Every structure is written in C-alpha cells, then in structure tokens.
Amino acid sequence: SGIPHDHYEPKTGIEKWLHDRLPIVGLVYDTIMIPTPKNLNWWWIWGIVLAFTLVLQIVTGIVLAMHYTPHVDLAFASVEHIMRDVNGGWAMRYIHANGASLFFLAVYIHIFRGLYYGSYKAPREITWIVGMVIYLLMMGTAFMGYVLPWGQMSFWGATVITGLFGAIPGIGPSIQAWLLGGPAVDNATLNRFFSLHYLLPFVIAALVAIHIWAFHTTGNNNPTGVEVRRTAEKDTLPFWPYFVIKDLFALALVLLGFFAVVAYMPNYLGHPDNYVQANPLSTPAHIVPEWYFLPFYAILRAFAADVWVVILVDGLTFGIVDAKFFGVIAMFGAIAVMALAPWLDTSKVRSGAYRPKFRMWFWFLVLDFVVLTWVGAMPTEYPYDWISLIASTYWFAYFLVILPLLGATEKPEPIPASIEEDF
Amino acid sequence: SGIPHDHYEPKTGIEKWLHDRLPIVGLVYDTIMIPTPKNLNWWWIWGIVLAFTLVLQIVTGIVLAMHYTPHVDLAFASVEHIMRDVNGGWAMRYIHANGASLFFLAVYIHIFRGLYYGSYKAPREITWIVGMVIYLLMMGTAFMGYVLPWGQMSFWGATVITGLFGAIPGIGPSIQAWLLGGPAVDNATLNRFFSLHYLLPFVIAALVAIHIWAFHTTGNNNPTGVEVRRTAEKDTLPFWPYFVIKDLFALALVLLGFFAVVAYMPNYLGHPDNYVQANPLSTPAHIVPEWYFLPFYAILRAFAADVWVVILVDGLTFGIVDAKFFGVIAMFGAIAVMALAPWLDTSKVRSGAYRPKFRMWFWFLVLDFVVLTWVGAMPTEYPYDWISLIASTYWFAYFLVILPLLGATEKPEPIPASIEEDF
Amino acid sequence: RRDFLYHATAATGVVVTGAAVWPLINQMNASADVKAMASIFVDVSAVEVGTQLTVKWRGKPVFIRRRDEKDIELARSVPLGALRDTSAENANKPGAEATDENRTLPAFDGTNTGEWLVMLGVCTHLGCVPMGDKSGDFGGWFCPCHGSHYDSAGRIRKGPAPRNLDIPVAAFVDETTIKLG
Amino acid sequence: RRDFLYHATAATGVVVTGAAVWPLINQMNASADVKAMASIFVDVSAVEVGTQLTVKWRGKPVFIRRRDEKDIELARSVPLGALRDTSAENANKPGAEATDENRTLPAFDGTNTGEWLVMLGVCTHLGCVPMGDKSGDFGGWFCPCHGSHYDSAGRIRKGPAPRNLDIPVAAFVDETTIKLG
Amino acid sequence: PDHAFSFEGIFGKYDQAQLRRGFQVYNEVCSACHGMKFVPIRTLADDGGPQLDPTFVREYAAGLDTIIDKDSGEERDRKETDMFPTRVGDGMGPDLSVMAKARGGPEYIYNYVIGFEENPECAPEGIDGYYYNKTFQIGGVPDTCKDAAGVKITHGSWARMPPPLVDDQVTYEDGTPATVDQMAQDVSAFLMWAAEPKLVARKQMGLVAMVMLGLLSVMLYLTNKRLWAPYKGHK
Amino acid sequence: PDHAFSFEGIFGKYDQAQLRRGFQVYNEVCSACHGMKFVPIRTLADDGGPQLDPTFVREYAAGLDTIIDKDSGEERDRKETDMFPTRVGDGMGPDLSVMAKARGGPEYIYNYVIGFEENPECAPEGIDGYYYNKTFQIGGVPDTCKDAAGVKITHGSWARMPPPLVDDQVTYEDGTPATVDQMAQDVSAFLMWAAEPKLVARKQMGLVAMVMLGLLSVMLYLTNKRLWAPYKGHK
Ligand code: HEC
Ligand code: HEC
Ligand code: HEC
Ligand code: HEC
Ligand code: HEC
Ligand code: HEC
Ligand code: FES
Ligand code: FES
C-alpha cells in the first residue's frame, strides 16, 4: 500500500552523503514513482500541458521584458522593436500571446474532465479550491497583460473591466481610482499592470506546488469511482516511465499543432484593432475583450431588465441592488458556485460514467459554455438576449439544483470494482 | 531524540480533515518546534534579520516598479516622480537603497559568525555551498540595481564591472557585447538589468528554502564543538516561543536603528554623484563603486606589476595570462576558496573558542576585511598598493595554508562536553 | 501578568504591522501630479454648427455639439414619463428635472438654450465612448460596448446604462469660447 | 531495440531542447538597430587649437585635440624603449611602431603630422574616460577609475592599462572637417 | 479570381520585384500624405524583401524630409538609421506601418484602392470634400442612401482619401504595364512587407519545427507502444 | 560660527519666510542662467515649504517662458502642472533641482556663492572669461599657482560663473537687510527645498517609528526575561 520505496539511500557513498539534503529522496520516493492506476485515458495529460505552458510563458515573458518599455509613449514602439530588430522577436511574442490561449483551452479541458469523473467529490476538495484560486489569478494576469501593448483594445477593455469595480455602491469609485492610479487610464495603470503581470506567475507556481502536493497525498482520480485498494496493489503502475512517456507524446503533438498555428495562423485569435495606437477620444466597434472571458462578459451584460424572466425588476426591491451590481454578483457567483460544487453534489457516488442523467446534463453544460463563448461577441439585440439569459440560468441551475436531485435519485448503474479492469 | 512531535492530528475535526493537505503538520512538527540548544548567544539572530530584510526589499521593489520606467530618458524623472509626488516615495526608496546595505552588513556577520564556530565543518557543507551561491546572486542583484537610476555612478560602475568580462581572451568581447546588448552601455542594458533585478530575488527565496531545509535536517551549530546528543535530550529547548522572541527583540532593535538612519542619515552611505544625470562623455573623480564590493575591487586593482612580490611578471611566462585576467582570477578565487574551506580545514575539532591560534588568525582576518574595505576607495598610489597586496596575500594565505597547519598542531584545549552548560 | 503582557505584545506588533502596511496601499492612490485635475478653454470658433466637437480633458472627452432642428424638436417633445433618468445630471445647476430647457446649456451670455449642449462623452454604464453623428434608435448616440441608446439631449434610453450623460460645470466667454472647469 | 530506441528518443529530446534554448541566448545579442554602427563628420572649425575637442559616436567619445609644442616635444622625445605598448593601436595603418610620426594623424591632405591627434577616449583597462587638459605625471591624460597615466601621444604609461589609446580610421575633408568611420 | 498573392500560403517568400514596384509607387504617390514611422530605412537592404543596394538607400534617405535630432536641436541629414517620415494632419492620413494587420488584410487594401467609382443613382450629387469608395465601411453615408433604421444601402461608404491613381501614373523600369490594378497589388505587397518583414523566416521555422516534432512524437509513440506491450497483449 | 540652518538637525521644518526670500532671489537672479526641471511649480503651494497662494502661482507660471506641448506642437500658456524651465547652453549652467544633494550640501552653495574675491598674489592677471572662487574645487588653475606635481596652491579654483550678487541687489517685502550673506543663506535653503521637499515628513515618521519600535522592543525584552526565567535563576 502506497509503496513509497524511499530507496533506503543504499546506492553508494554519493547516495549516502546526500543524507545532508534529502532532495533526491523526495523526487524518487514521491514525485516520480507515484503509483498511478492503469485505467487512465488521454484526459489525464493536460496537467503536464499546463505546467509546460506556464514555464513557456514565464520564459518568453522574462525575455520580452528585456525590450518592453512600460510607458504610453514607448510601449507600441518597443513591441515593434521586438517584432523587427530583435533576433527571435515575433517568435517570442506569438508564442507568448497564443500560449495564453492554449493555457486557457487546456485548463478548460482540465476542469471539465474533473466535473465528469467526480474529481471535486471528496476527498479531493483542497485541489478544487486551489484550482479555482489559480484560475482567478491567471485570468487577472492575462487581463493585466493584454493591456501592455497599449493598442486600442487594451485601453477600452481595461476601461470597462475596471468600471465593473466602480459599479458597486459606496466603495466603487474609491477602488476604481486606487486601481487605475487615477480617475481614468494612463501610464500609472500601465506600470501597475506590468509589475503585477511580471509577479503573479510565481504565486501561481507556488499554488501549483500545493496543487501537486495535494493530489500526491490524495490519489489521482481514475475513470472509475474506485481507489487504488491500499492493503500488494498489483494495480497502480508507477508514473515513471510509463505515464511520463504517454504525457510527453501527447505534449509533443500539442506543441506541433501550436507551432503550426504560430507559424501560419498567429494573428487568428487576436483582434486587429490592437495594432492601431490608442485614442482615448475614439472607441472602435465590437471591442470584444477576448475569447476566454466571453462567458462571464455575457453573464454580465445579459441581466438588463429586458425579459419576462428579468429578476432585476424584482431585485429593485432594495434600492441599492441595481442592474450593474446584479450582473457583477452574477459573475462572481458563476465562479463561486463552481467552487462550492463539492458541497452541493449530495451523491455517495463518483464518475458519471455510471450516472446517465448526469451525462446528459453535463453535455448540456458543455454546450452552454460554448454558446456563452459565442454570444459574448454578438450584440445585445434580439434574439441573443434571450439566449444569454437561458444559458446563464442553466449554468446556475445545474450547479445549484441539478446535482442534489441527482445525488438523490441517480443510482441505476452497476458500479465497477477491481480498478484492475482487464477487459 | 530529534523529537518531531507531529501532533498526531488529534486536536479536533478541523485538524483531522486537514489530512488532505498536511501543511500544518509541516509547520508545527518541523519549522516551529525545532529543538535548538540553550547555548545560543546573540550571533544566531542574523538569519531572521536577513529573511526580514529580503522580504522588505522584495516588497519595496514591487512597489517602486509601479512608478519606475526603464529607459535612459525617463528613469531619473521617474525616480523624482517617486521621491516627490507618490505618497510614501522617499520612504520606499531610502528603505530599498539602505536595506541593501543592512542586508550585506548582516550577511557579513552571518558569515564570520560561521567561520568562527566551525559551521562550515562537516556535516554542514551543503549549507555553506548554498550560502555562497546566494551571496553571488545577491551581489549580482545589487549591481544590476545600482544601475537603474541612470545617474552618473551607475553608468561607469556598469562600464568597468562589464569590462571585467571582456578582459579575458578569446571570449571576452563576445560575452561583453552579449551582456550589454551592444558594444557599450545603453537602454538595452537597462532593460536587461531591470528584468533580471526584478527576477533573482525569487531564486534567492527558493535557495533560502533549501538553506532552511538543510540546517533543519542538520542541527544548528551551537557555541561548542558538540551536538544535541540524540539518544531524552533535556537540552535543546524548542524554537517557539523562546528563540522566536529573542530574535524578534534583536530585530526590533535593528529596525529601530535602521529607521533612525533612514530618517536622519539616509544619503550617508550613498554617492552624491548618483544625483546628476549621466554623461557618457565625462567621468567623475573617485567612482568608488560601492561599499560591499570594495574588498574584491581592491583585490582586483592590486596586482599590477608594481612590487617585488609582483607575481604578474612571473605569470607572464604564459603570454595569455596578463595582469587584468590575473586580477579577475584572483577575485573569483578569493570567493572560490572561501567556498572550498570545509575541505581545507584538516581539523577533527570545532569552534575556535577552543583553538587560540585560530582566534588570533581569525581576528587578523576580520581586520584584513575592514582594511580591504577602506582601501578600495583610496587611489592606487603609494603606499596603498603595498597595503592592498599584503591584505589580499593574507586572505589567500589564511584560507589555503593556515587552516591545514592548525588542523595539524592546534589542540591545546579541553573541549566541553554536556551541551547543557549550566555554569 | 502573563495574559496582559503577552496580549499587549501581540497588540503592539499588530499595530506596527498595520502602520507599515497602510502606505503600501496608499501609494497606489492618485498622486499629487494627478491631484491637479483643472479646467480647459475650448473655442467654439465656427466649427459648422450641427455636427459635433470633441476635446480631451481630465483624460476623458468633452462633447460640444451644436443642435439640429430635427434633433431639437425630438428633444423638446420628450415628456418626463418613460425617461429612465429624469435628474438632469448637469452639475451646473440643482437636481432640477431632466428637461431640455434646463438640460441644453447656458445661453451664450444671452437668452437661448436650444442651440448648444456640452456633456461628458462617457457612458454611465462602464465608461465607454458612444458614437455620435446621429446614431442608434433615437437619433442620438450609441454605445458599442453593450448597446445603450442615448437620445438627442443625452438622456439614457434602451440599454443597461442607468443614467444620462452628465454635464460638467461650464460657462461662456462672451459668444466665442467655452470654459470647462 | 531497447538501447537504440531509448537512447535515440533521449537524443532527439536533447536536440529539440537545445534548438529551443539557443534563441533565448541569441536575443540578448546586439539587435539590428545596434548593427548600424556607422560614421560621423565632425568639423574642427577653429576651436582654438591646443585645448581639446570631444564628440559622441558609437556610444563612446572620440577625442580630437590639437597639439601644444611642449606636448609635442615631449612626445617626439620618447624612444620606443620603456614604452609599454609600442604597436600604435591606430587602425588607419599597419602595426607600425608606436611612433609619433605615424601616431599623430594624417596631414590635412597636406604634409604635416605634429599638429592633430584624434584617438578613442576609452581607457583600455576597462573602458573609463580619462581626464584631459594636461593631467597626470606625464603631461597627458589620467584615468580616475584605477590610476593609469597616459602620455602626450596617448601611449599608456604608469598603470594597469595594457595598451595605448587606439586611433579609429579617419581621413580629412580638405582642411576643415574630420571623417570618423 | 481572388487574385491571391505569392505569400498567401505555406510558402511564397515575398517576390521581390513586386516589392520594388510597390516602393516606386509608395514614395511617389502614397508618401505625399501617408507615413511609416514604424519602419526603418535600413530594412530596404535586409533580406526577405527588397534587397536594394545600400548606397541607393543612403541617397534616398538623404533625399527625404529633415528629422532634426534627439540630443541637439538641429536639422540633420536624415540618416538611414532613422525611420521613415510621418505625415500627421491638415489633409493627411494615418500611418501604414501595420495597416496590413489592423484589417484578410492586403486584400482590403487592394479592393479599397480598387474602387472609387462615381456616386451611385441614389445620391449622385454626393458630398463636398468627401469621395466615394466601394469597400471602405467606416465612412459616413447620406440620409438618402440609408434604410429605415440607419443602415446604409451602399456597398461601401464615403472616404476622405482621393483617388490615388489614374490609368498610367508611373513608369516601371523593369518593363511592365503599369495599370492601376498591378500598382494596387504591388503596393499592397509592399505594405504587407512593412508590417510582416519576418514572414519567410516564420514559414521556415514552422517547417523545421513541424518536422522535428513529428519525429520526436513518432519515436515517443514507438516507446509507448513498447513499454505498454506486456499489459495490452492478452486482450 | 558655521551658520547652521534651521533644518540641520532632528527638527527644523524649513522656516518658510527664508524660503520665500530664496524664491524672490532665485526667480530674479539665478533663473537667468539656471533651471529646475525636476521641480513642478504647483509645489509652491504644497505644505512644508513656501505655502504661497495658488493664484499667485498660476500668475507667476503664465509669466514664465513658453513650454510648447507634448501632443500638438503649439506654444501654450505654461500651466502650473508643467515644470520650471530649463536653461541649457550658450553661457548657461546646470540644473539646480538636486544640486543640494550632489555635493554638507547647502553649506557648499553658501560658501561658494560666498567667495569670489579678486585674483590672489600669484596670478593677479587671472584669466579672460573665467572668474575666481575660493571654494569651487573642480576648476582649472594656472600653472603659476600649481606646485611641482600639478597640485594647486589655491584654496579653490576658477569657476565659469560670475559673481551673482552685489551689496544690495534686491528688496525684501517683509523688511530685512538684503545683504549678500542673507540672500546666500536663503537661496541655499530654497534649493534644499527643491531637492528635499519631504524632509519634515521624514523627521516626523522617524520620531513615530523610533517610539513605536522602542515600545515593541521593551515589551519583547520583558517577555524574553520572563520566558527564560526558570532557566537562569540558580546561576
Ligand atoms: C492625400 C492626397 C492621400 C494620398 C495621396 C493617399 N492617401 Fe491614403 N488616406 C488619406 C486620408 C485623408 C485617409 C483617411 C480616410 C478616411 O475616411 O478616414 C486615407 C486612408 C487610407 C487607408 C485607410 C482606409 C481605412 O479603411 O481606414 C489606406 C489603406 C490608404 N489610405 C491607402 C493609400 C495608399 C496605398 C496610397 C498610395 C497609393 C494612398 N493611400 C495615398 C490620404 C491620402
Ligand atoms: C549666468 C550669468 C549665471 C547666473 C546668473 C548664475 N549662475 Fe550658477 N553657474 C553658471 C555657470 C556657467 C556654472 C558652471 C561653473 C563651472 O565652472 O562649471 C554655474 C555653476 C553653479 C553651481 C555649481 C558649482 C559647482 O560646484 O559645480 C552652483 C551651486 C551655482 N552656480 C549657483 C548659483 C546660484 C544660487 C545662482 C543665483 C544666486 C546662480 N548660480 C546664478 C552660471 C550662472
Ligand atoms: C516576465 C514577464 C512575463 C511573464 C512571466 C508573463 N508575461 Fe505576459 N506579457 C509580458 C510582456 C512584456 C508583454 C507585452 C509584450 C507582448 O504583448 O508580447 C505581455 C503581454 C501579454 C499578453 C498580451 C499579448 C499581446 O501581444 O497583446 C497576454 C495575453 C499575456 N501577457 C498573458 C500572460 C499570462 C497568462 C502569463 C502567465 C500566467 C504571462 N503572460 C506571463 C511579460 C510576461
Ligand atoms: C479549477 C480547477 C483546476 C485548475 C484551474 C487546475 N487544476 Fe490541476 N487538477 C484539478 C483536479 C480536480 C485534479 C485531479 C486531482 C486528482 O485526480 O487527485 C487536478 C490534477 C492535476 C494534475 C495531475 C493529474 C492530471 O490531471 O494531470 C496535474 C499535473 C495538475 N492538475 C496540474 C495543474 C496545473 C499546472 C494547473 C495550472 C497551471 C492546474 N492543474 C490547474 C483541478 C484544477
Ligand atoms: C520588485 C522589484 C525589486 C526587487 C524585488 C528588488 N529591487 Fe532593487 N530596485 C528596484 C527598483 C525599481 C530600483 C530603482 C529605484 C531605486 O533606485 O530606488 C531598484 C534599485 C536598487 C538599488 C539602487 C538604489 C538607488 O536608489 O540607487 C539597489 C542597491 C538595489 N535595488 C538592490 C536590491 C537588492 C539587493 C534586492 C534583493 C536582493 C532588491 N534590490 C530587490 C526594484 C526592486
Ligand atoms: C556564505 C554563507 C551563508 C550565507 C550568504 C547565508 N547563510 Fe544562513 N547559514 C549559513 C550557515 C553556515 C549557517 C549555520 C547552519 C547551522 O548552524 O546548522 C546558517 C544558518 C542560517 C539560519 C539558522 C541559524 C542562524 O544563523 O540564524 C538562518 C535562519 C539562515 N541561515 C538564513 C539565511 C538567509 C535568509 C540568508 C540570505 C538571504 C542567509 N542565511 C545567507 C551560511 C550562510
Ligand atoms: S459601457 Fe457604455 S454601455 Fe456598456
Ligand atoms: S578603467 Fe581606465 S584605468 Fe581602470
């Protein structure tokens, strides 16, 4: 059971004088020969993808910062200095910019893999909490970063996603001014964002430290509602070399596609308007902040008192909870409820591979995510308003009511024993 | 023996559900209730001082970077923007600038405490190695940082301490250009230095991580040549609350003095010429890089073929080893030999409190350090040249020959037993 | 005493910690160079009355647009009913009803109001810049960030934006100038 | 085979890693905007021959100083013996001996050398700027960074600096100009 | 058909004669109003695009406007190391440094320059000082051409730029019919260069990396199939 | 004796009348050649120093040179938000923004302005265009005054600045003998302000922190003495 196999430091004198600093003991006993089940599909790779992508972003950023100058008058020029003069330039920038896209794409699949195979269910709450914390940090990071080029979309995205904090009453304008460094956006905001943007990744790495510490102490989830049967465990092959090699193969494929993009379709995920300098006096059409924030942008700009299911007219009972504040609360709740999940699913069961109704609702949820992604880009004119309202309502409904009802009446399936599934 | 007292997680349900993430187990069992001897004097505090100073510097820097603009045309102006407009300004800058001074002062006492009480002697080699690595990183950091204000001393200090790398043959100019971003100093160097300067502190923290991991696995030295007698150990009170409170008291005193300086004598340790903008066309008199690099500056500019003990005329046997390269090697060796110490002292003994000859030689070494500090500021005219040569020669002599001879014939003292020294 | 001394040491440590933390949260506030926040003299100077005029100030645009009769009549024909924000955000006067007579502007040092209207070109939803030049579904301004329809006089309509376009404190400089501040 | 396949996978991984690392070490090299490194036309234009003239170029100063007879005679009276660097660093000619006849400069398009001397104002020790205007213990230049005494013609003396002050490639523009590059 | 360029694909390293033609046009036509500050003059020798002769570059540079200085205010000789000039206002337009990315890009410029036909049969009078363009979409439209809800019934809108070229505005030294269409294509390619000069290097890197990573991935697949063999053989 | 200032110590928050006098002196004498770019004009209302009336500040600002713009080249009215002007060359000197720190500082300025006496009895002819000072140390010296190894026998050296003031150059509105010494002291204090405006806040913070930390340290000493009591009582 949970064989650590510390190696007893019996190799030789080198492995015996290393009794001063244990380090190799840690690596070997824990982070390399960690028994993992055999039943792992191709959905348990994306964590390696995320770690590599994080390293990539940190490196490329440390390189760019050697040529980026945070200032309204010299940011655009420095970015062009990069893409033209520097030796590698375009590569670093395109790899930095697009890799953010892959990062978020990979976390999406990392998260939805989790919702299916009960990875939030006990005893794996801490991992979930830490993951939501990370998600928040990395969203804030990417936001701070999209601003640095001082293009045109930078300015206005910052403007609105800071007016949010100002929507709330009493302490809105104060926070807004304390965050922007002033009444509106200017170089001060740029300096804050650069610093902050150059600091959070390390916090993320530490949090990834705790993320990795947790699911090593707590066994990796597995396609089944079963554990490694610790009591000797013919199942649960080790990590190295088997799963290391599997993950590296998938990672090679992913990097292949990523570099093909970088080299042929690099400006595809971007907004052309970010290639024109900023004008605080003129706003372009369809700001469309980005593609990894459209869901929450839509959940925000949906509630506007423009439907018979408009709960804003009812929330107006209290004269303080206006629309804006309502949408902001709705977004914060869209995330808080995803974090609260493990204490809402009242099921003494596990992976939805044995819960059909859950399968249907979950695929509807994935569809809802895609729809929200597609709607945040389209105007607030009919019919898109009804669509956004329906989708947000279903998100909240799933995460609040649907899981309890299932946990109550959702066991028409024969659960599998013997995690050694030699089929 | 080595009582960890994991606490068994018997407190309550909170301390029992924390069996998902051990964290509190680590803190309690290891990093708080770490048995430390009773025989500790006031020289075992400076590590807490260093940790706090590092945190202070990191914080103040993260704040400054919100207003500093890396560019030749806007650095000085941004520094003045800080010291005038910003709310706190002068405080952050003076605390950042001077705290570096305290940092190095504190590491000096941390290191010399070590040389006395055989803290480099086995089984404490890894700590020593890691400490020298750190010292290097933090020297490089402070150097990169003194440049950012783009004053006058910045430029020329950078110029010379980069011409060093160019002294060596074959791969000197290439490295020089690859480090400066060009033939000479300009904005590119500034960007590199800012980035680098804003990144190494985290590496230092990690290295401090390993630094703290090591001497927790390996017992804290103690005033004597004795261990905690693991086999139950009435000696070795715990860290918390006793030594925590002692260190915090000393730290309060130190911060008191430090803030008195910051508020009354802040520009004392500085160079006024760093308050005039840079002129690549005019060099001031007595550049005098700083005060924590004068020893090595002197060891460098001492060997010049201007004494009957001039080994440069002899090293000229090989036409490649000229003077400059000789001084550079001498400096790198001045540090490498301090790192090699634990394998040069051939003594099966410990703290020099029981080795008189060692006491005398060690106080001579401290005097040599002070002298080198005082000499790097004075010209290379007679008699200072002879002084610098003598001092460097004694440094090398100590660390190479003196310790072996002692380890041979240096045991006229009764060593103390029973680390419980109830005198 | 055990309790008193221990708790007092803890309290003093906490107080010092807070006194050290506050400035790390104060430096991010508006600095003195941002404190200035003063006025601007924009000269109307025959810009062909009826299309628009925009000028930068305080980091935001200040819209100075003449009036087109059709725009005017549409304005003056708006009863307070069915008007989201009837407060006439203009700070040059009290909270008087959001009426075109009060909402257009001072009268050149003369006596007339249905000819000029200078408001802050900042959407009250989240601070975007609406597009002018007769746009939207009400012959006024349209915000492209979320779709808020403004009217001729600038009062909010058809969108999430809660209130109309504010009007800063401004007076005239004897028939060719505007004072913003 | 076990050995072949495993070792080949490792080799390919290493190769890819290196191909990815190299640019992270290449970007820090001089960029194309630093590649330029071209020439400058400085006009002597009667600056009162005998004191000095300094101009910025390539990020370093280029010293153009006329000659003072006492400085000249001290120069021409220096035998190659006791001269640290006798190579005449000047790149406008071969490695001919560091003699004042070759070491002063071209002759205005005429025939004379003991009147002008333009060298690179960069100490060969570590690149500091020596102080001019008759300084040091040899009536020339003095480096304040470590104490290197230069002579009248710029040849190094009395210090760690190994070689004299180099002389870039320069020709005259017909009696009032200098071409640096 | 769509008149695809050379670079439109996995290959097509910027046929350079096209770019020299675009340069002949840009400096003689578009430069009168437009600028390219984000473009150094020394790039007309760098590989990939117009590999002109450096000496001609220095000549053409000295023959341009006067960019004064950064240290001592004095009208210099506009050395190549400087950037192309900037036309800012009073009847002038934006900067074309990266206009090929702020819009499939070059096709916009081609189909924009192409198309300035007379005013349609909805508003033949048109507007004073504004001219009509088939493809610009961010211009004003008269009320006579708008529908019932503000949308325009015209394909394009009214742009403030006049027609830049006639039937035979300039001569090509290489020998080629210099009609409007060829000039438009050429200048579009030149602007795409000015925006993406490092295109060919992009493509070559992409090829090399695709190849090396396919190799690595194949080898890893073999290693995986091997290691996992004794556990996937009976089923 | 040494004519210590007010701020020379643990107290001395910049007696403001002295600074107003120094301002009368600086704008009417030193400003002709020197500048203070690193100094905003609005600081003449901020506390600590000259708490002048804002309206006078705006007037004095509009009455200065013309600082053109940063966005649209056009000679503006020079609003207070801008910085003091800059005199750069052609018989002009450095910037006095932080000259009080690039040298005990203000004493240098006092003992420098003080001292321009005639040429000594070693070189009475002196030099053409250069004037003599007894305290500047970074100026040239004639060969007649140097020793055998280049060192000067004079106290100071020859500075390019002329004597700035005579016996009664300007009047003080408050009523005070405006001799040279008082003006020198006043202008020195003004420059020290221009360099260290946040001095008084520095001192008050230092006091507060010394106090709080002494308190904390005393309490920790008591706690230590207590905890370590049962182990240090028999000896
Ligand atoms: C002045 C006589 C011009 C010359 C000659 C050329 N251009 Fe221009 N251009 C000019 C103006 C005033 C504008 C702004 C138009 C507006 O309505 O805002 C432009 C615009 C362009 C654009 C941008 C179009 C867009 O979608 O915003 C392009 C791509 C452009 N012009 C191209 C172009 C070329 C290739 C030229 C030389 C052949 C050229 N223009 C000449 C003014 C003038
Ligand atoms: C031109 C007529 C001047 C006026 C009036 C004032 N100053 Fe000046 N100053 C001037 C020059 C050309 C120089 C450079 C001198 C040199 O030899 O390089 C200076 C220098 C100073 C300095 C710096 C001295 C030093 O050690 O470098 C100071 C502190 C100074 N001047 C002060 C000063 C004051 C207070 C004035 C008004 C009372 C003033 N100067 C007027 C030119 C001129
Ligand atoms: C060491 C510095 C650094 C790190 C670490 C870093 N970046 Fe950046 N980032 C930059 C710089 C510099 C820019 C501006 C240059 C650019 O846009 O490429 C930038 C810009 C961006 C952009 C906008 C790209 C563009 O071209 O508009 C995004 C998105 C972004 N960062 C996201 C991230 C995310 C997400 C992470 C990690 C979680 C990250 N970055 C890590 C330095 C860094
Ligand atoms: C909001 C949720 C969430 C986020 C965001 C998240 N994780 Fe996870 N992660 C999980 C969960 C749940 C598991 C499953 C743990 C288990 O099975 O015991 C997991 C597992 C892992 C694993 C091991 C198994 C696997 O799925 O590969 C790795 C490695 C990992 N995460 C890395 C990362 C990294 C690196 C990041 C970010 C840079 C990240 N994760 C972000 C929740 C998250
Ligand atoms: C987050 C950024 C950051 C960190 C971390 C940081 N600094 Fe700095 N440092 C700066 C900035 C910004 C400046 C320039 C402003 C200034 O000089 O105060 C600077 C300047 C300096 C200076 C010159 C001070 C002066 O005023 O001339 C020194 C010395 C220095 N740093 C040393 C250090 C050392 C040693 C460390 C930690 C080991 C450190 N710094 C940590 C940001 C930082
Ligand atoms: C080059 C040597 C060196 C450097 C530099 C160094 N250390 Fe140490 N450190 C030591 C040695 C040796 C010991 C003694 C360990 C023992 O007694 O087991 C030690 C002990 C310590 C201790 C515990 C006992 C004590 O002396 O306080 C702390 C805490 C500590 N170091 C922190 C730091 C921090 C933080 C830094 C830098 C930011 C640092 N040290 C830099 C060598 C070094
Ligand atoms: S920001 Fe103006 S409507 Fe959303
Ligand atoms: S740098 Fe010129 S002598 Fe040391």
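The numbers used for chain B are those of Swiss-Prot, and the residues that appear cover 2-232, 237-428, in sequence.
Heads up, the Cβ atoms here are built off N, Cα and C, so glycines get one too.
Under a cutoff of 8 A between CB atoms, and with a sequence separation of 6+ in the same chain, the neighbours of B:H97 (heme b b562 binding site) are B:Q58, B:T61, B:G62, B:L65. As annotated by Swiss-Prot, heme b b562 binding site applies to B:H97, B:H198.
Contacts of B:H111 (heme b b566 binding site) defined by a Cβ separation under 8 A and a same-chain sequence distance of 6+ are given as B:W47, B:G48, B:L51, in order along the sequence. For B:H111, B:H212, the entry in Swiss-Prot reads heme b b566 binding site.
The secondary structure of B:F144 (mutagenesis position), as reduced to three states from DSSP, is helical. In Swiss-Prot, a mutagenesis experiment is listed as B:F144 to L or S, annotated with the note Loss of binding affinity for ubiquinone and ubiquinol.
In the three-state DSSP scheme, B:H198 (heme b b562 binding site) falls into the helix class. Taking Cβ-Cβ distances under 8 Å and a sequence gap of 6 or more within the same chain, the neighbours of B:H198 (heme b b562 binding site) are B:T142, B:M145, B:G146, B:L149. B:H212 (heme b b566 binding site) has a Cβ environment of 21 other Cβ atoms inside 10 Å. Same-chain residues at least 6 positions away in sequence with a Cβ under 8 Å from that of B:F144 (mutagenesis position) are, in sequence order, B:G158, B:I162, B:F298. Contacting chain F by the Cβ rule (under 8 Å between Cβ atoms), the binding-site residues B:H97, B:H111, B:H198 reduce to an empty set. DSSP assigns B:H111 (heme b b566 binding site) to a helix in the three-state reduction.
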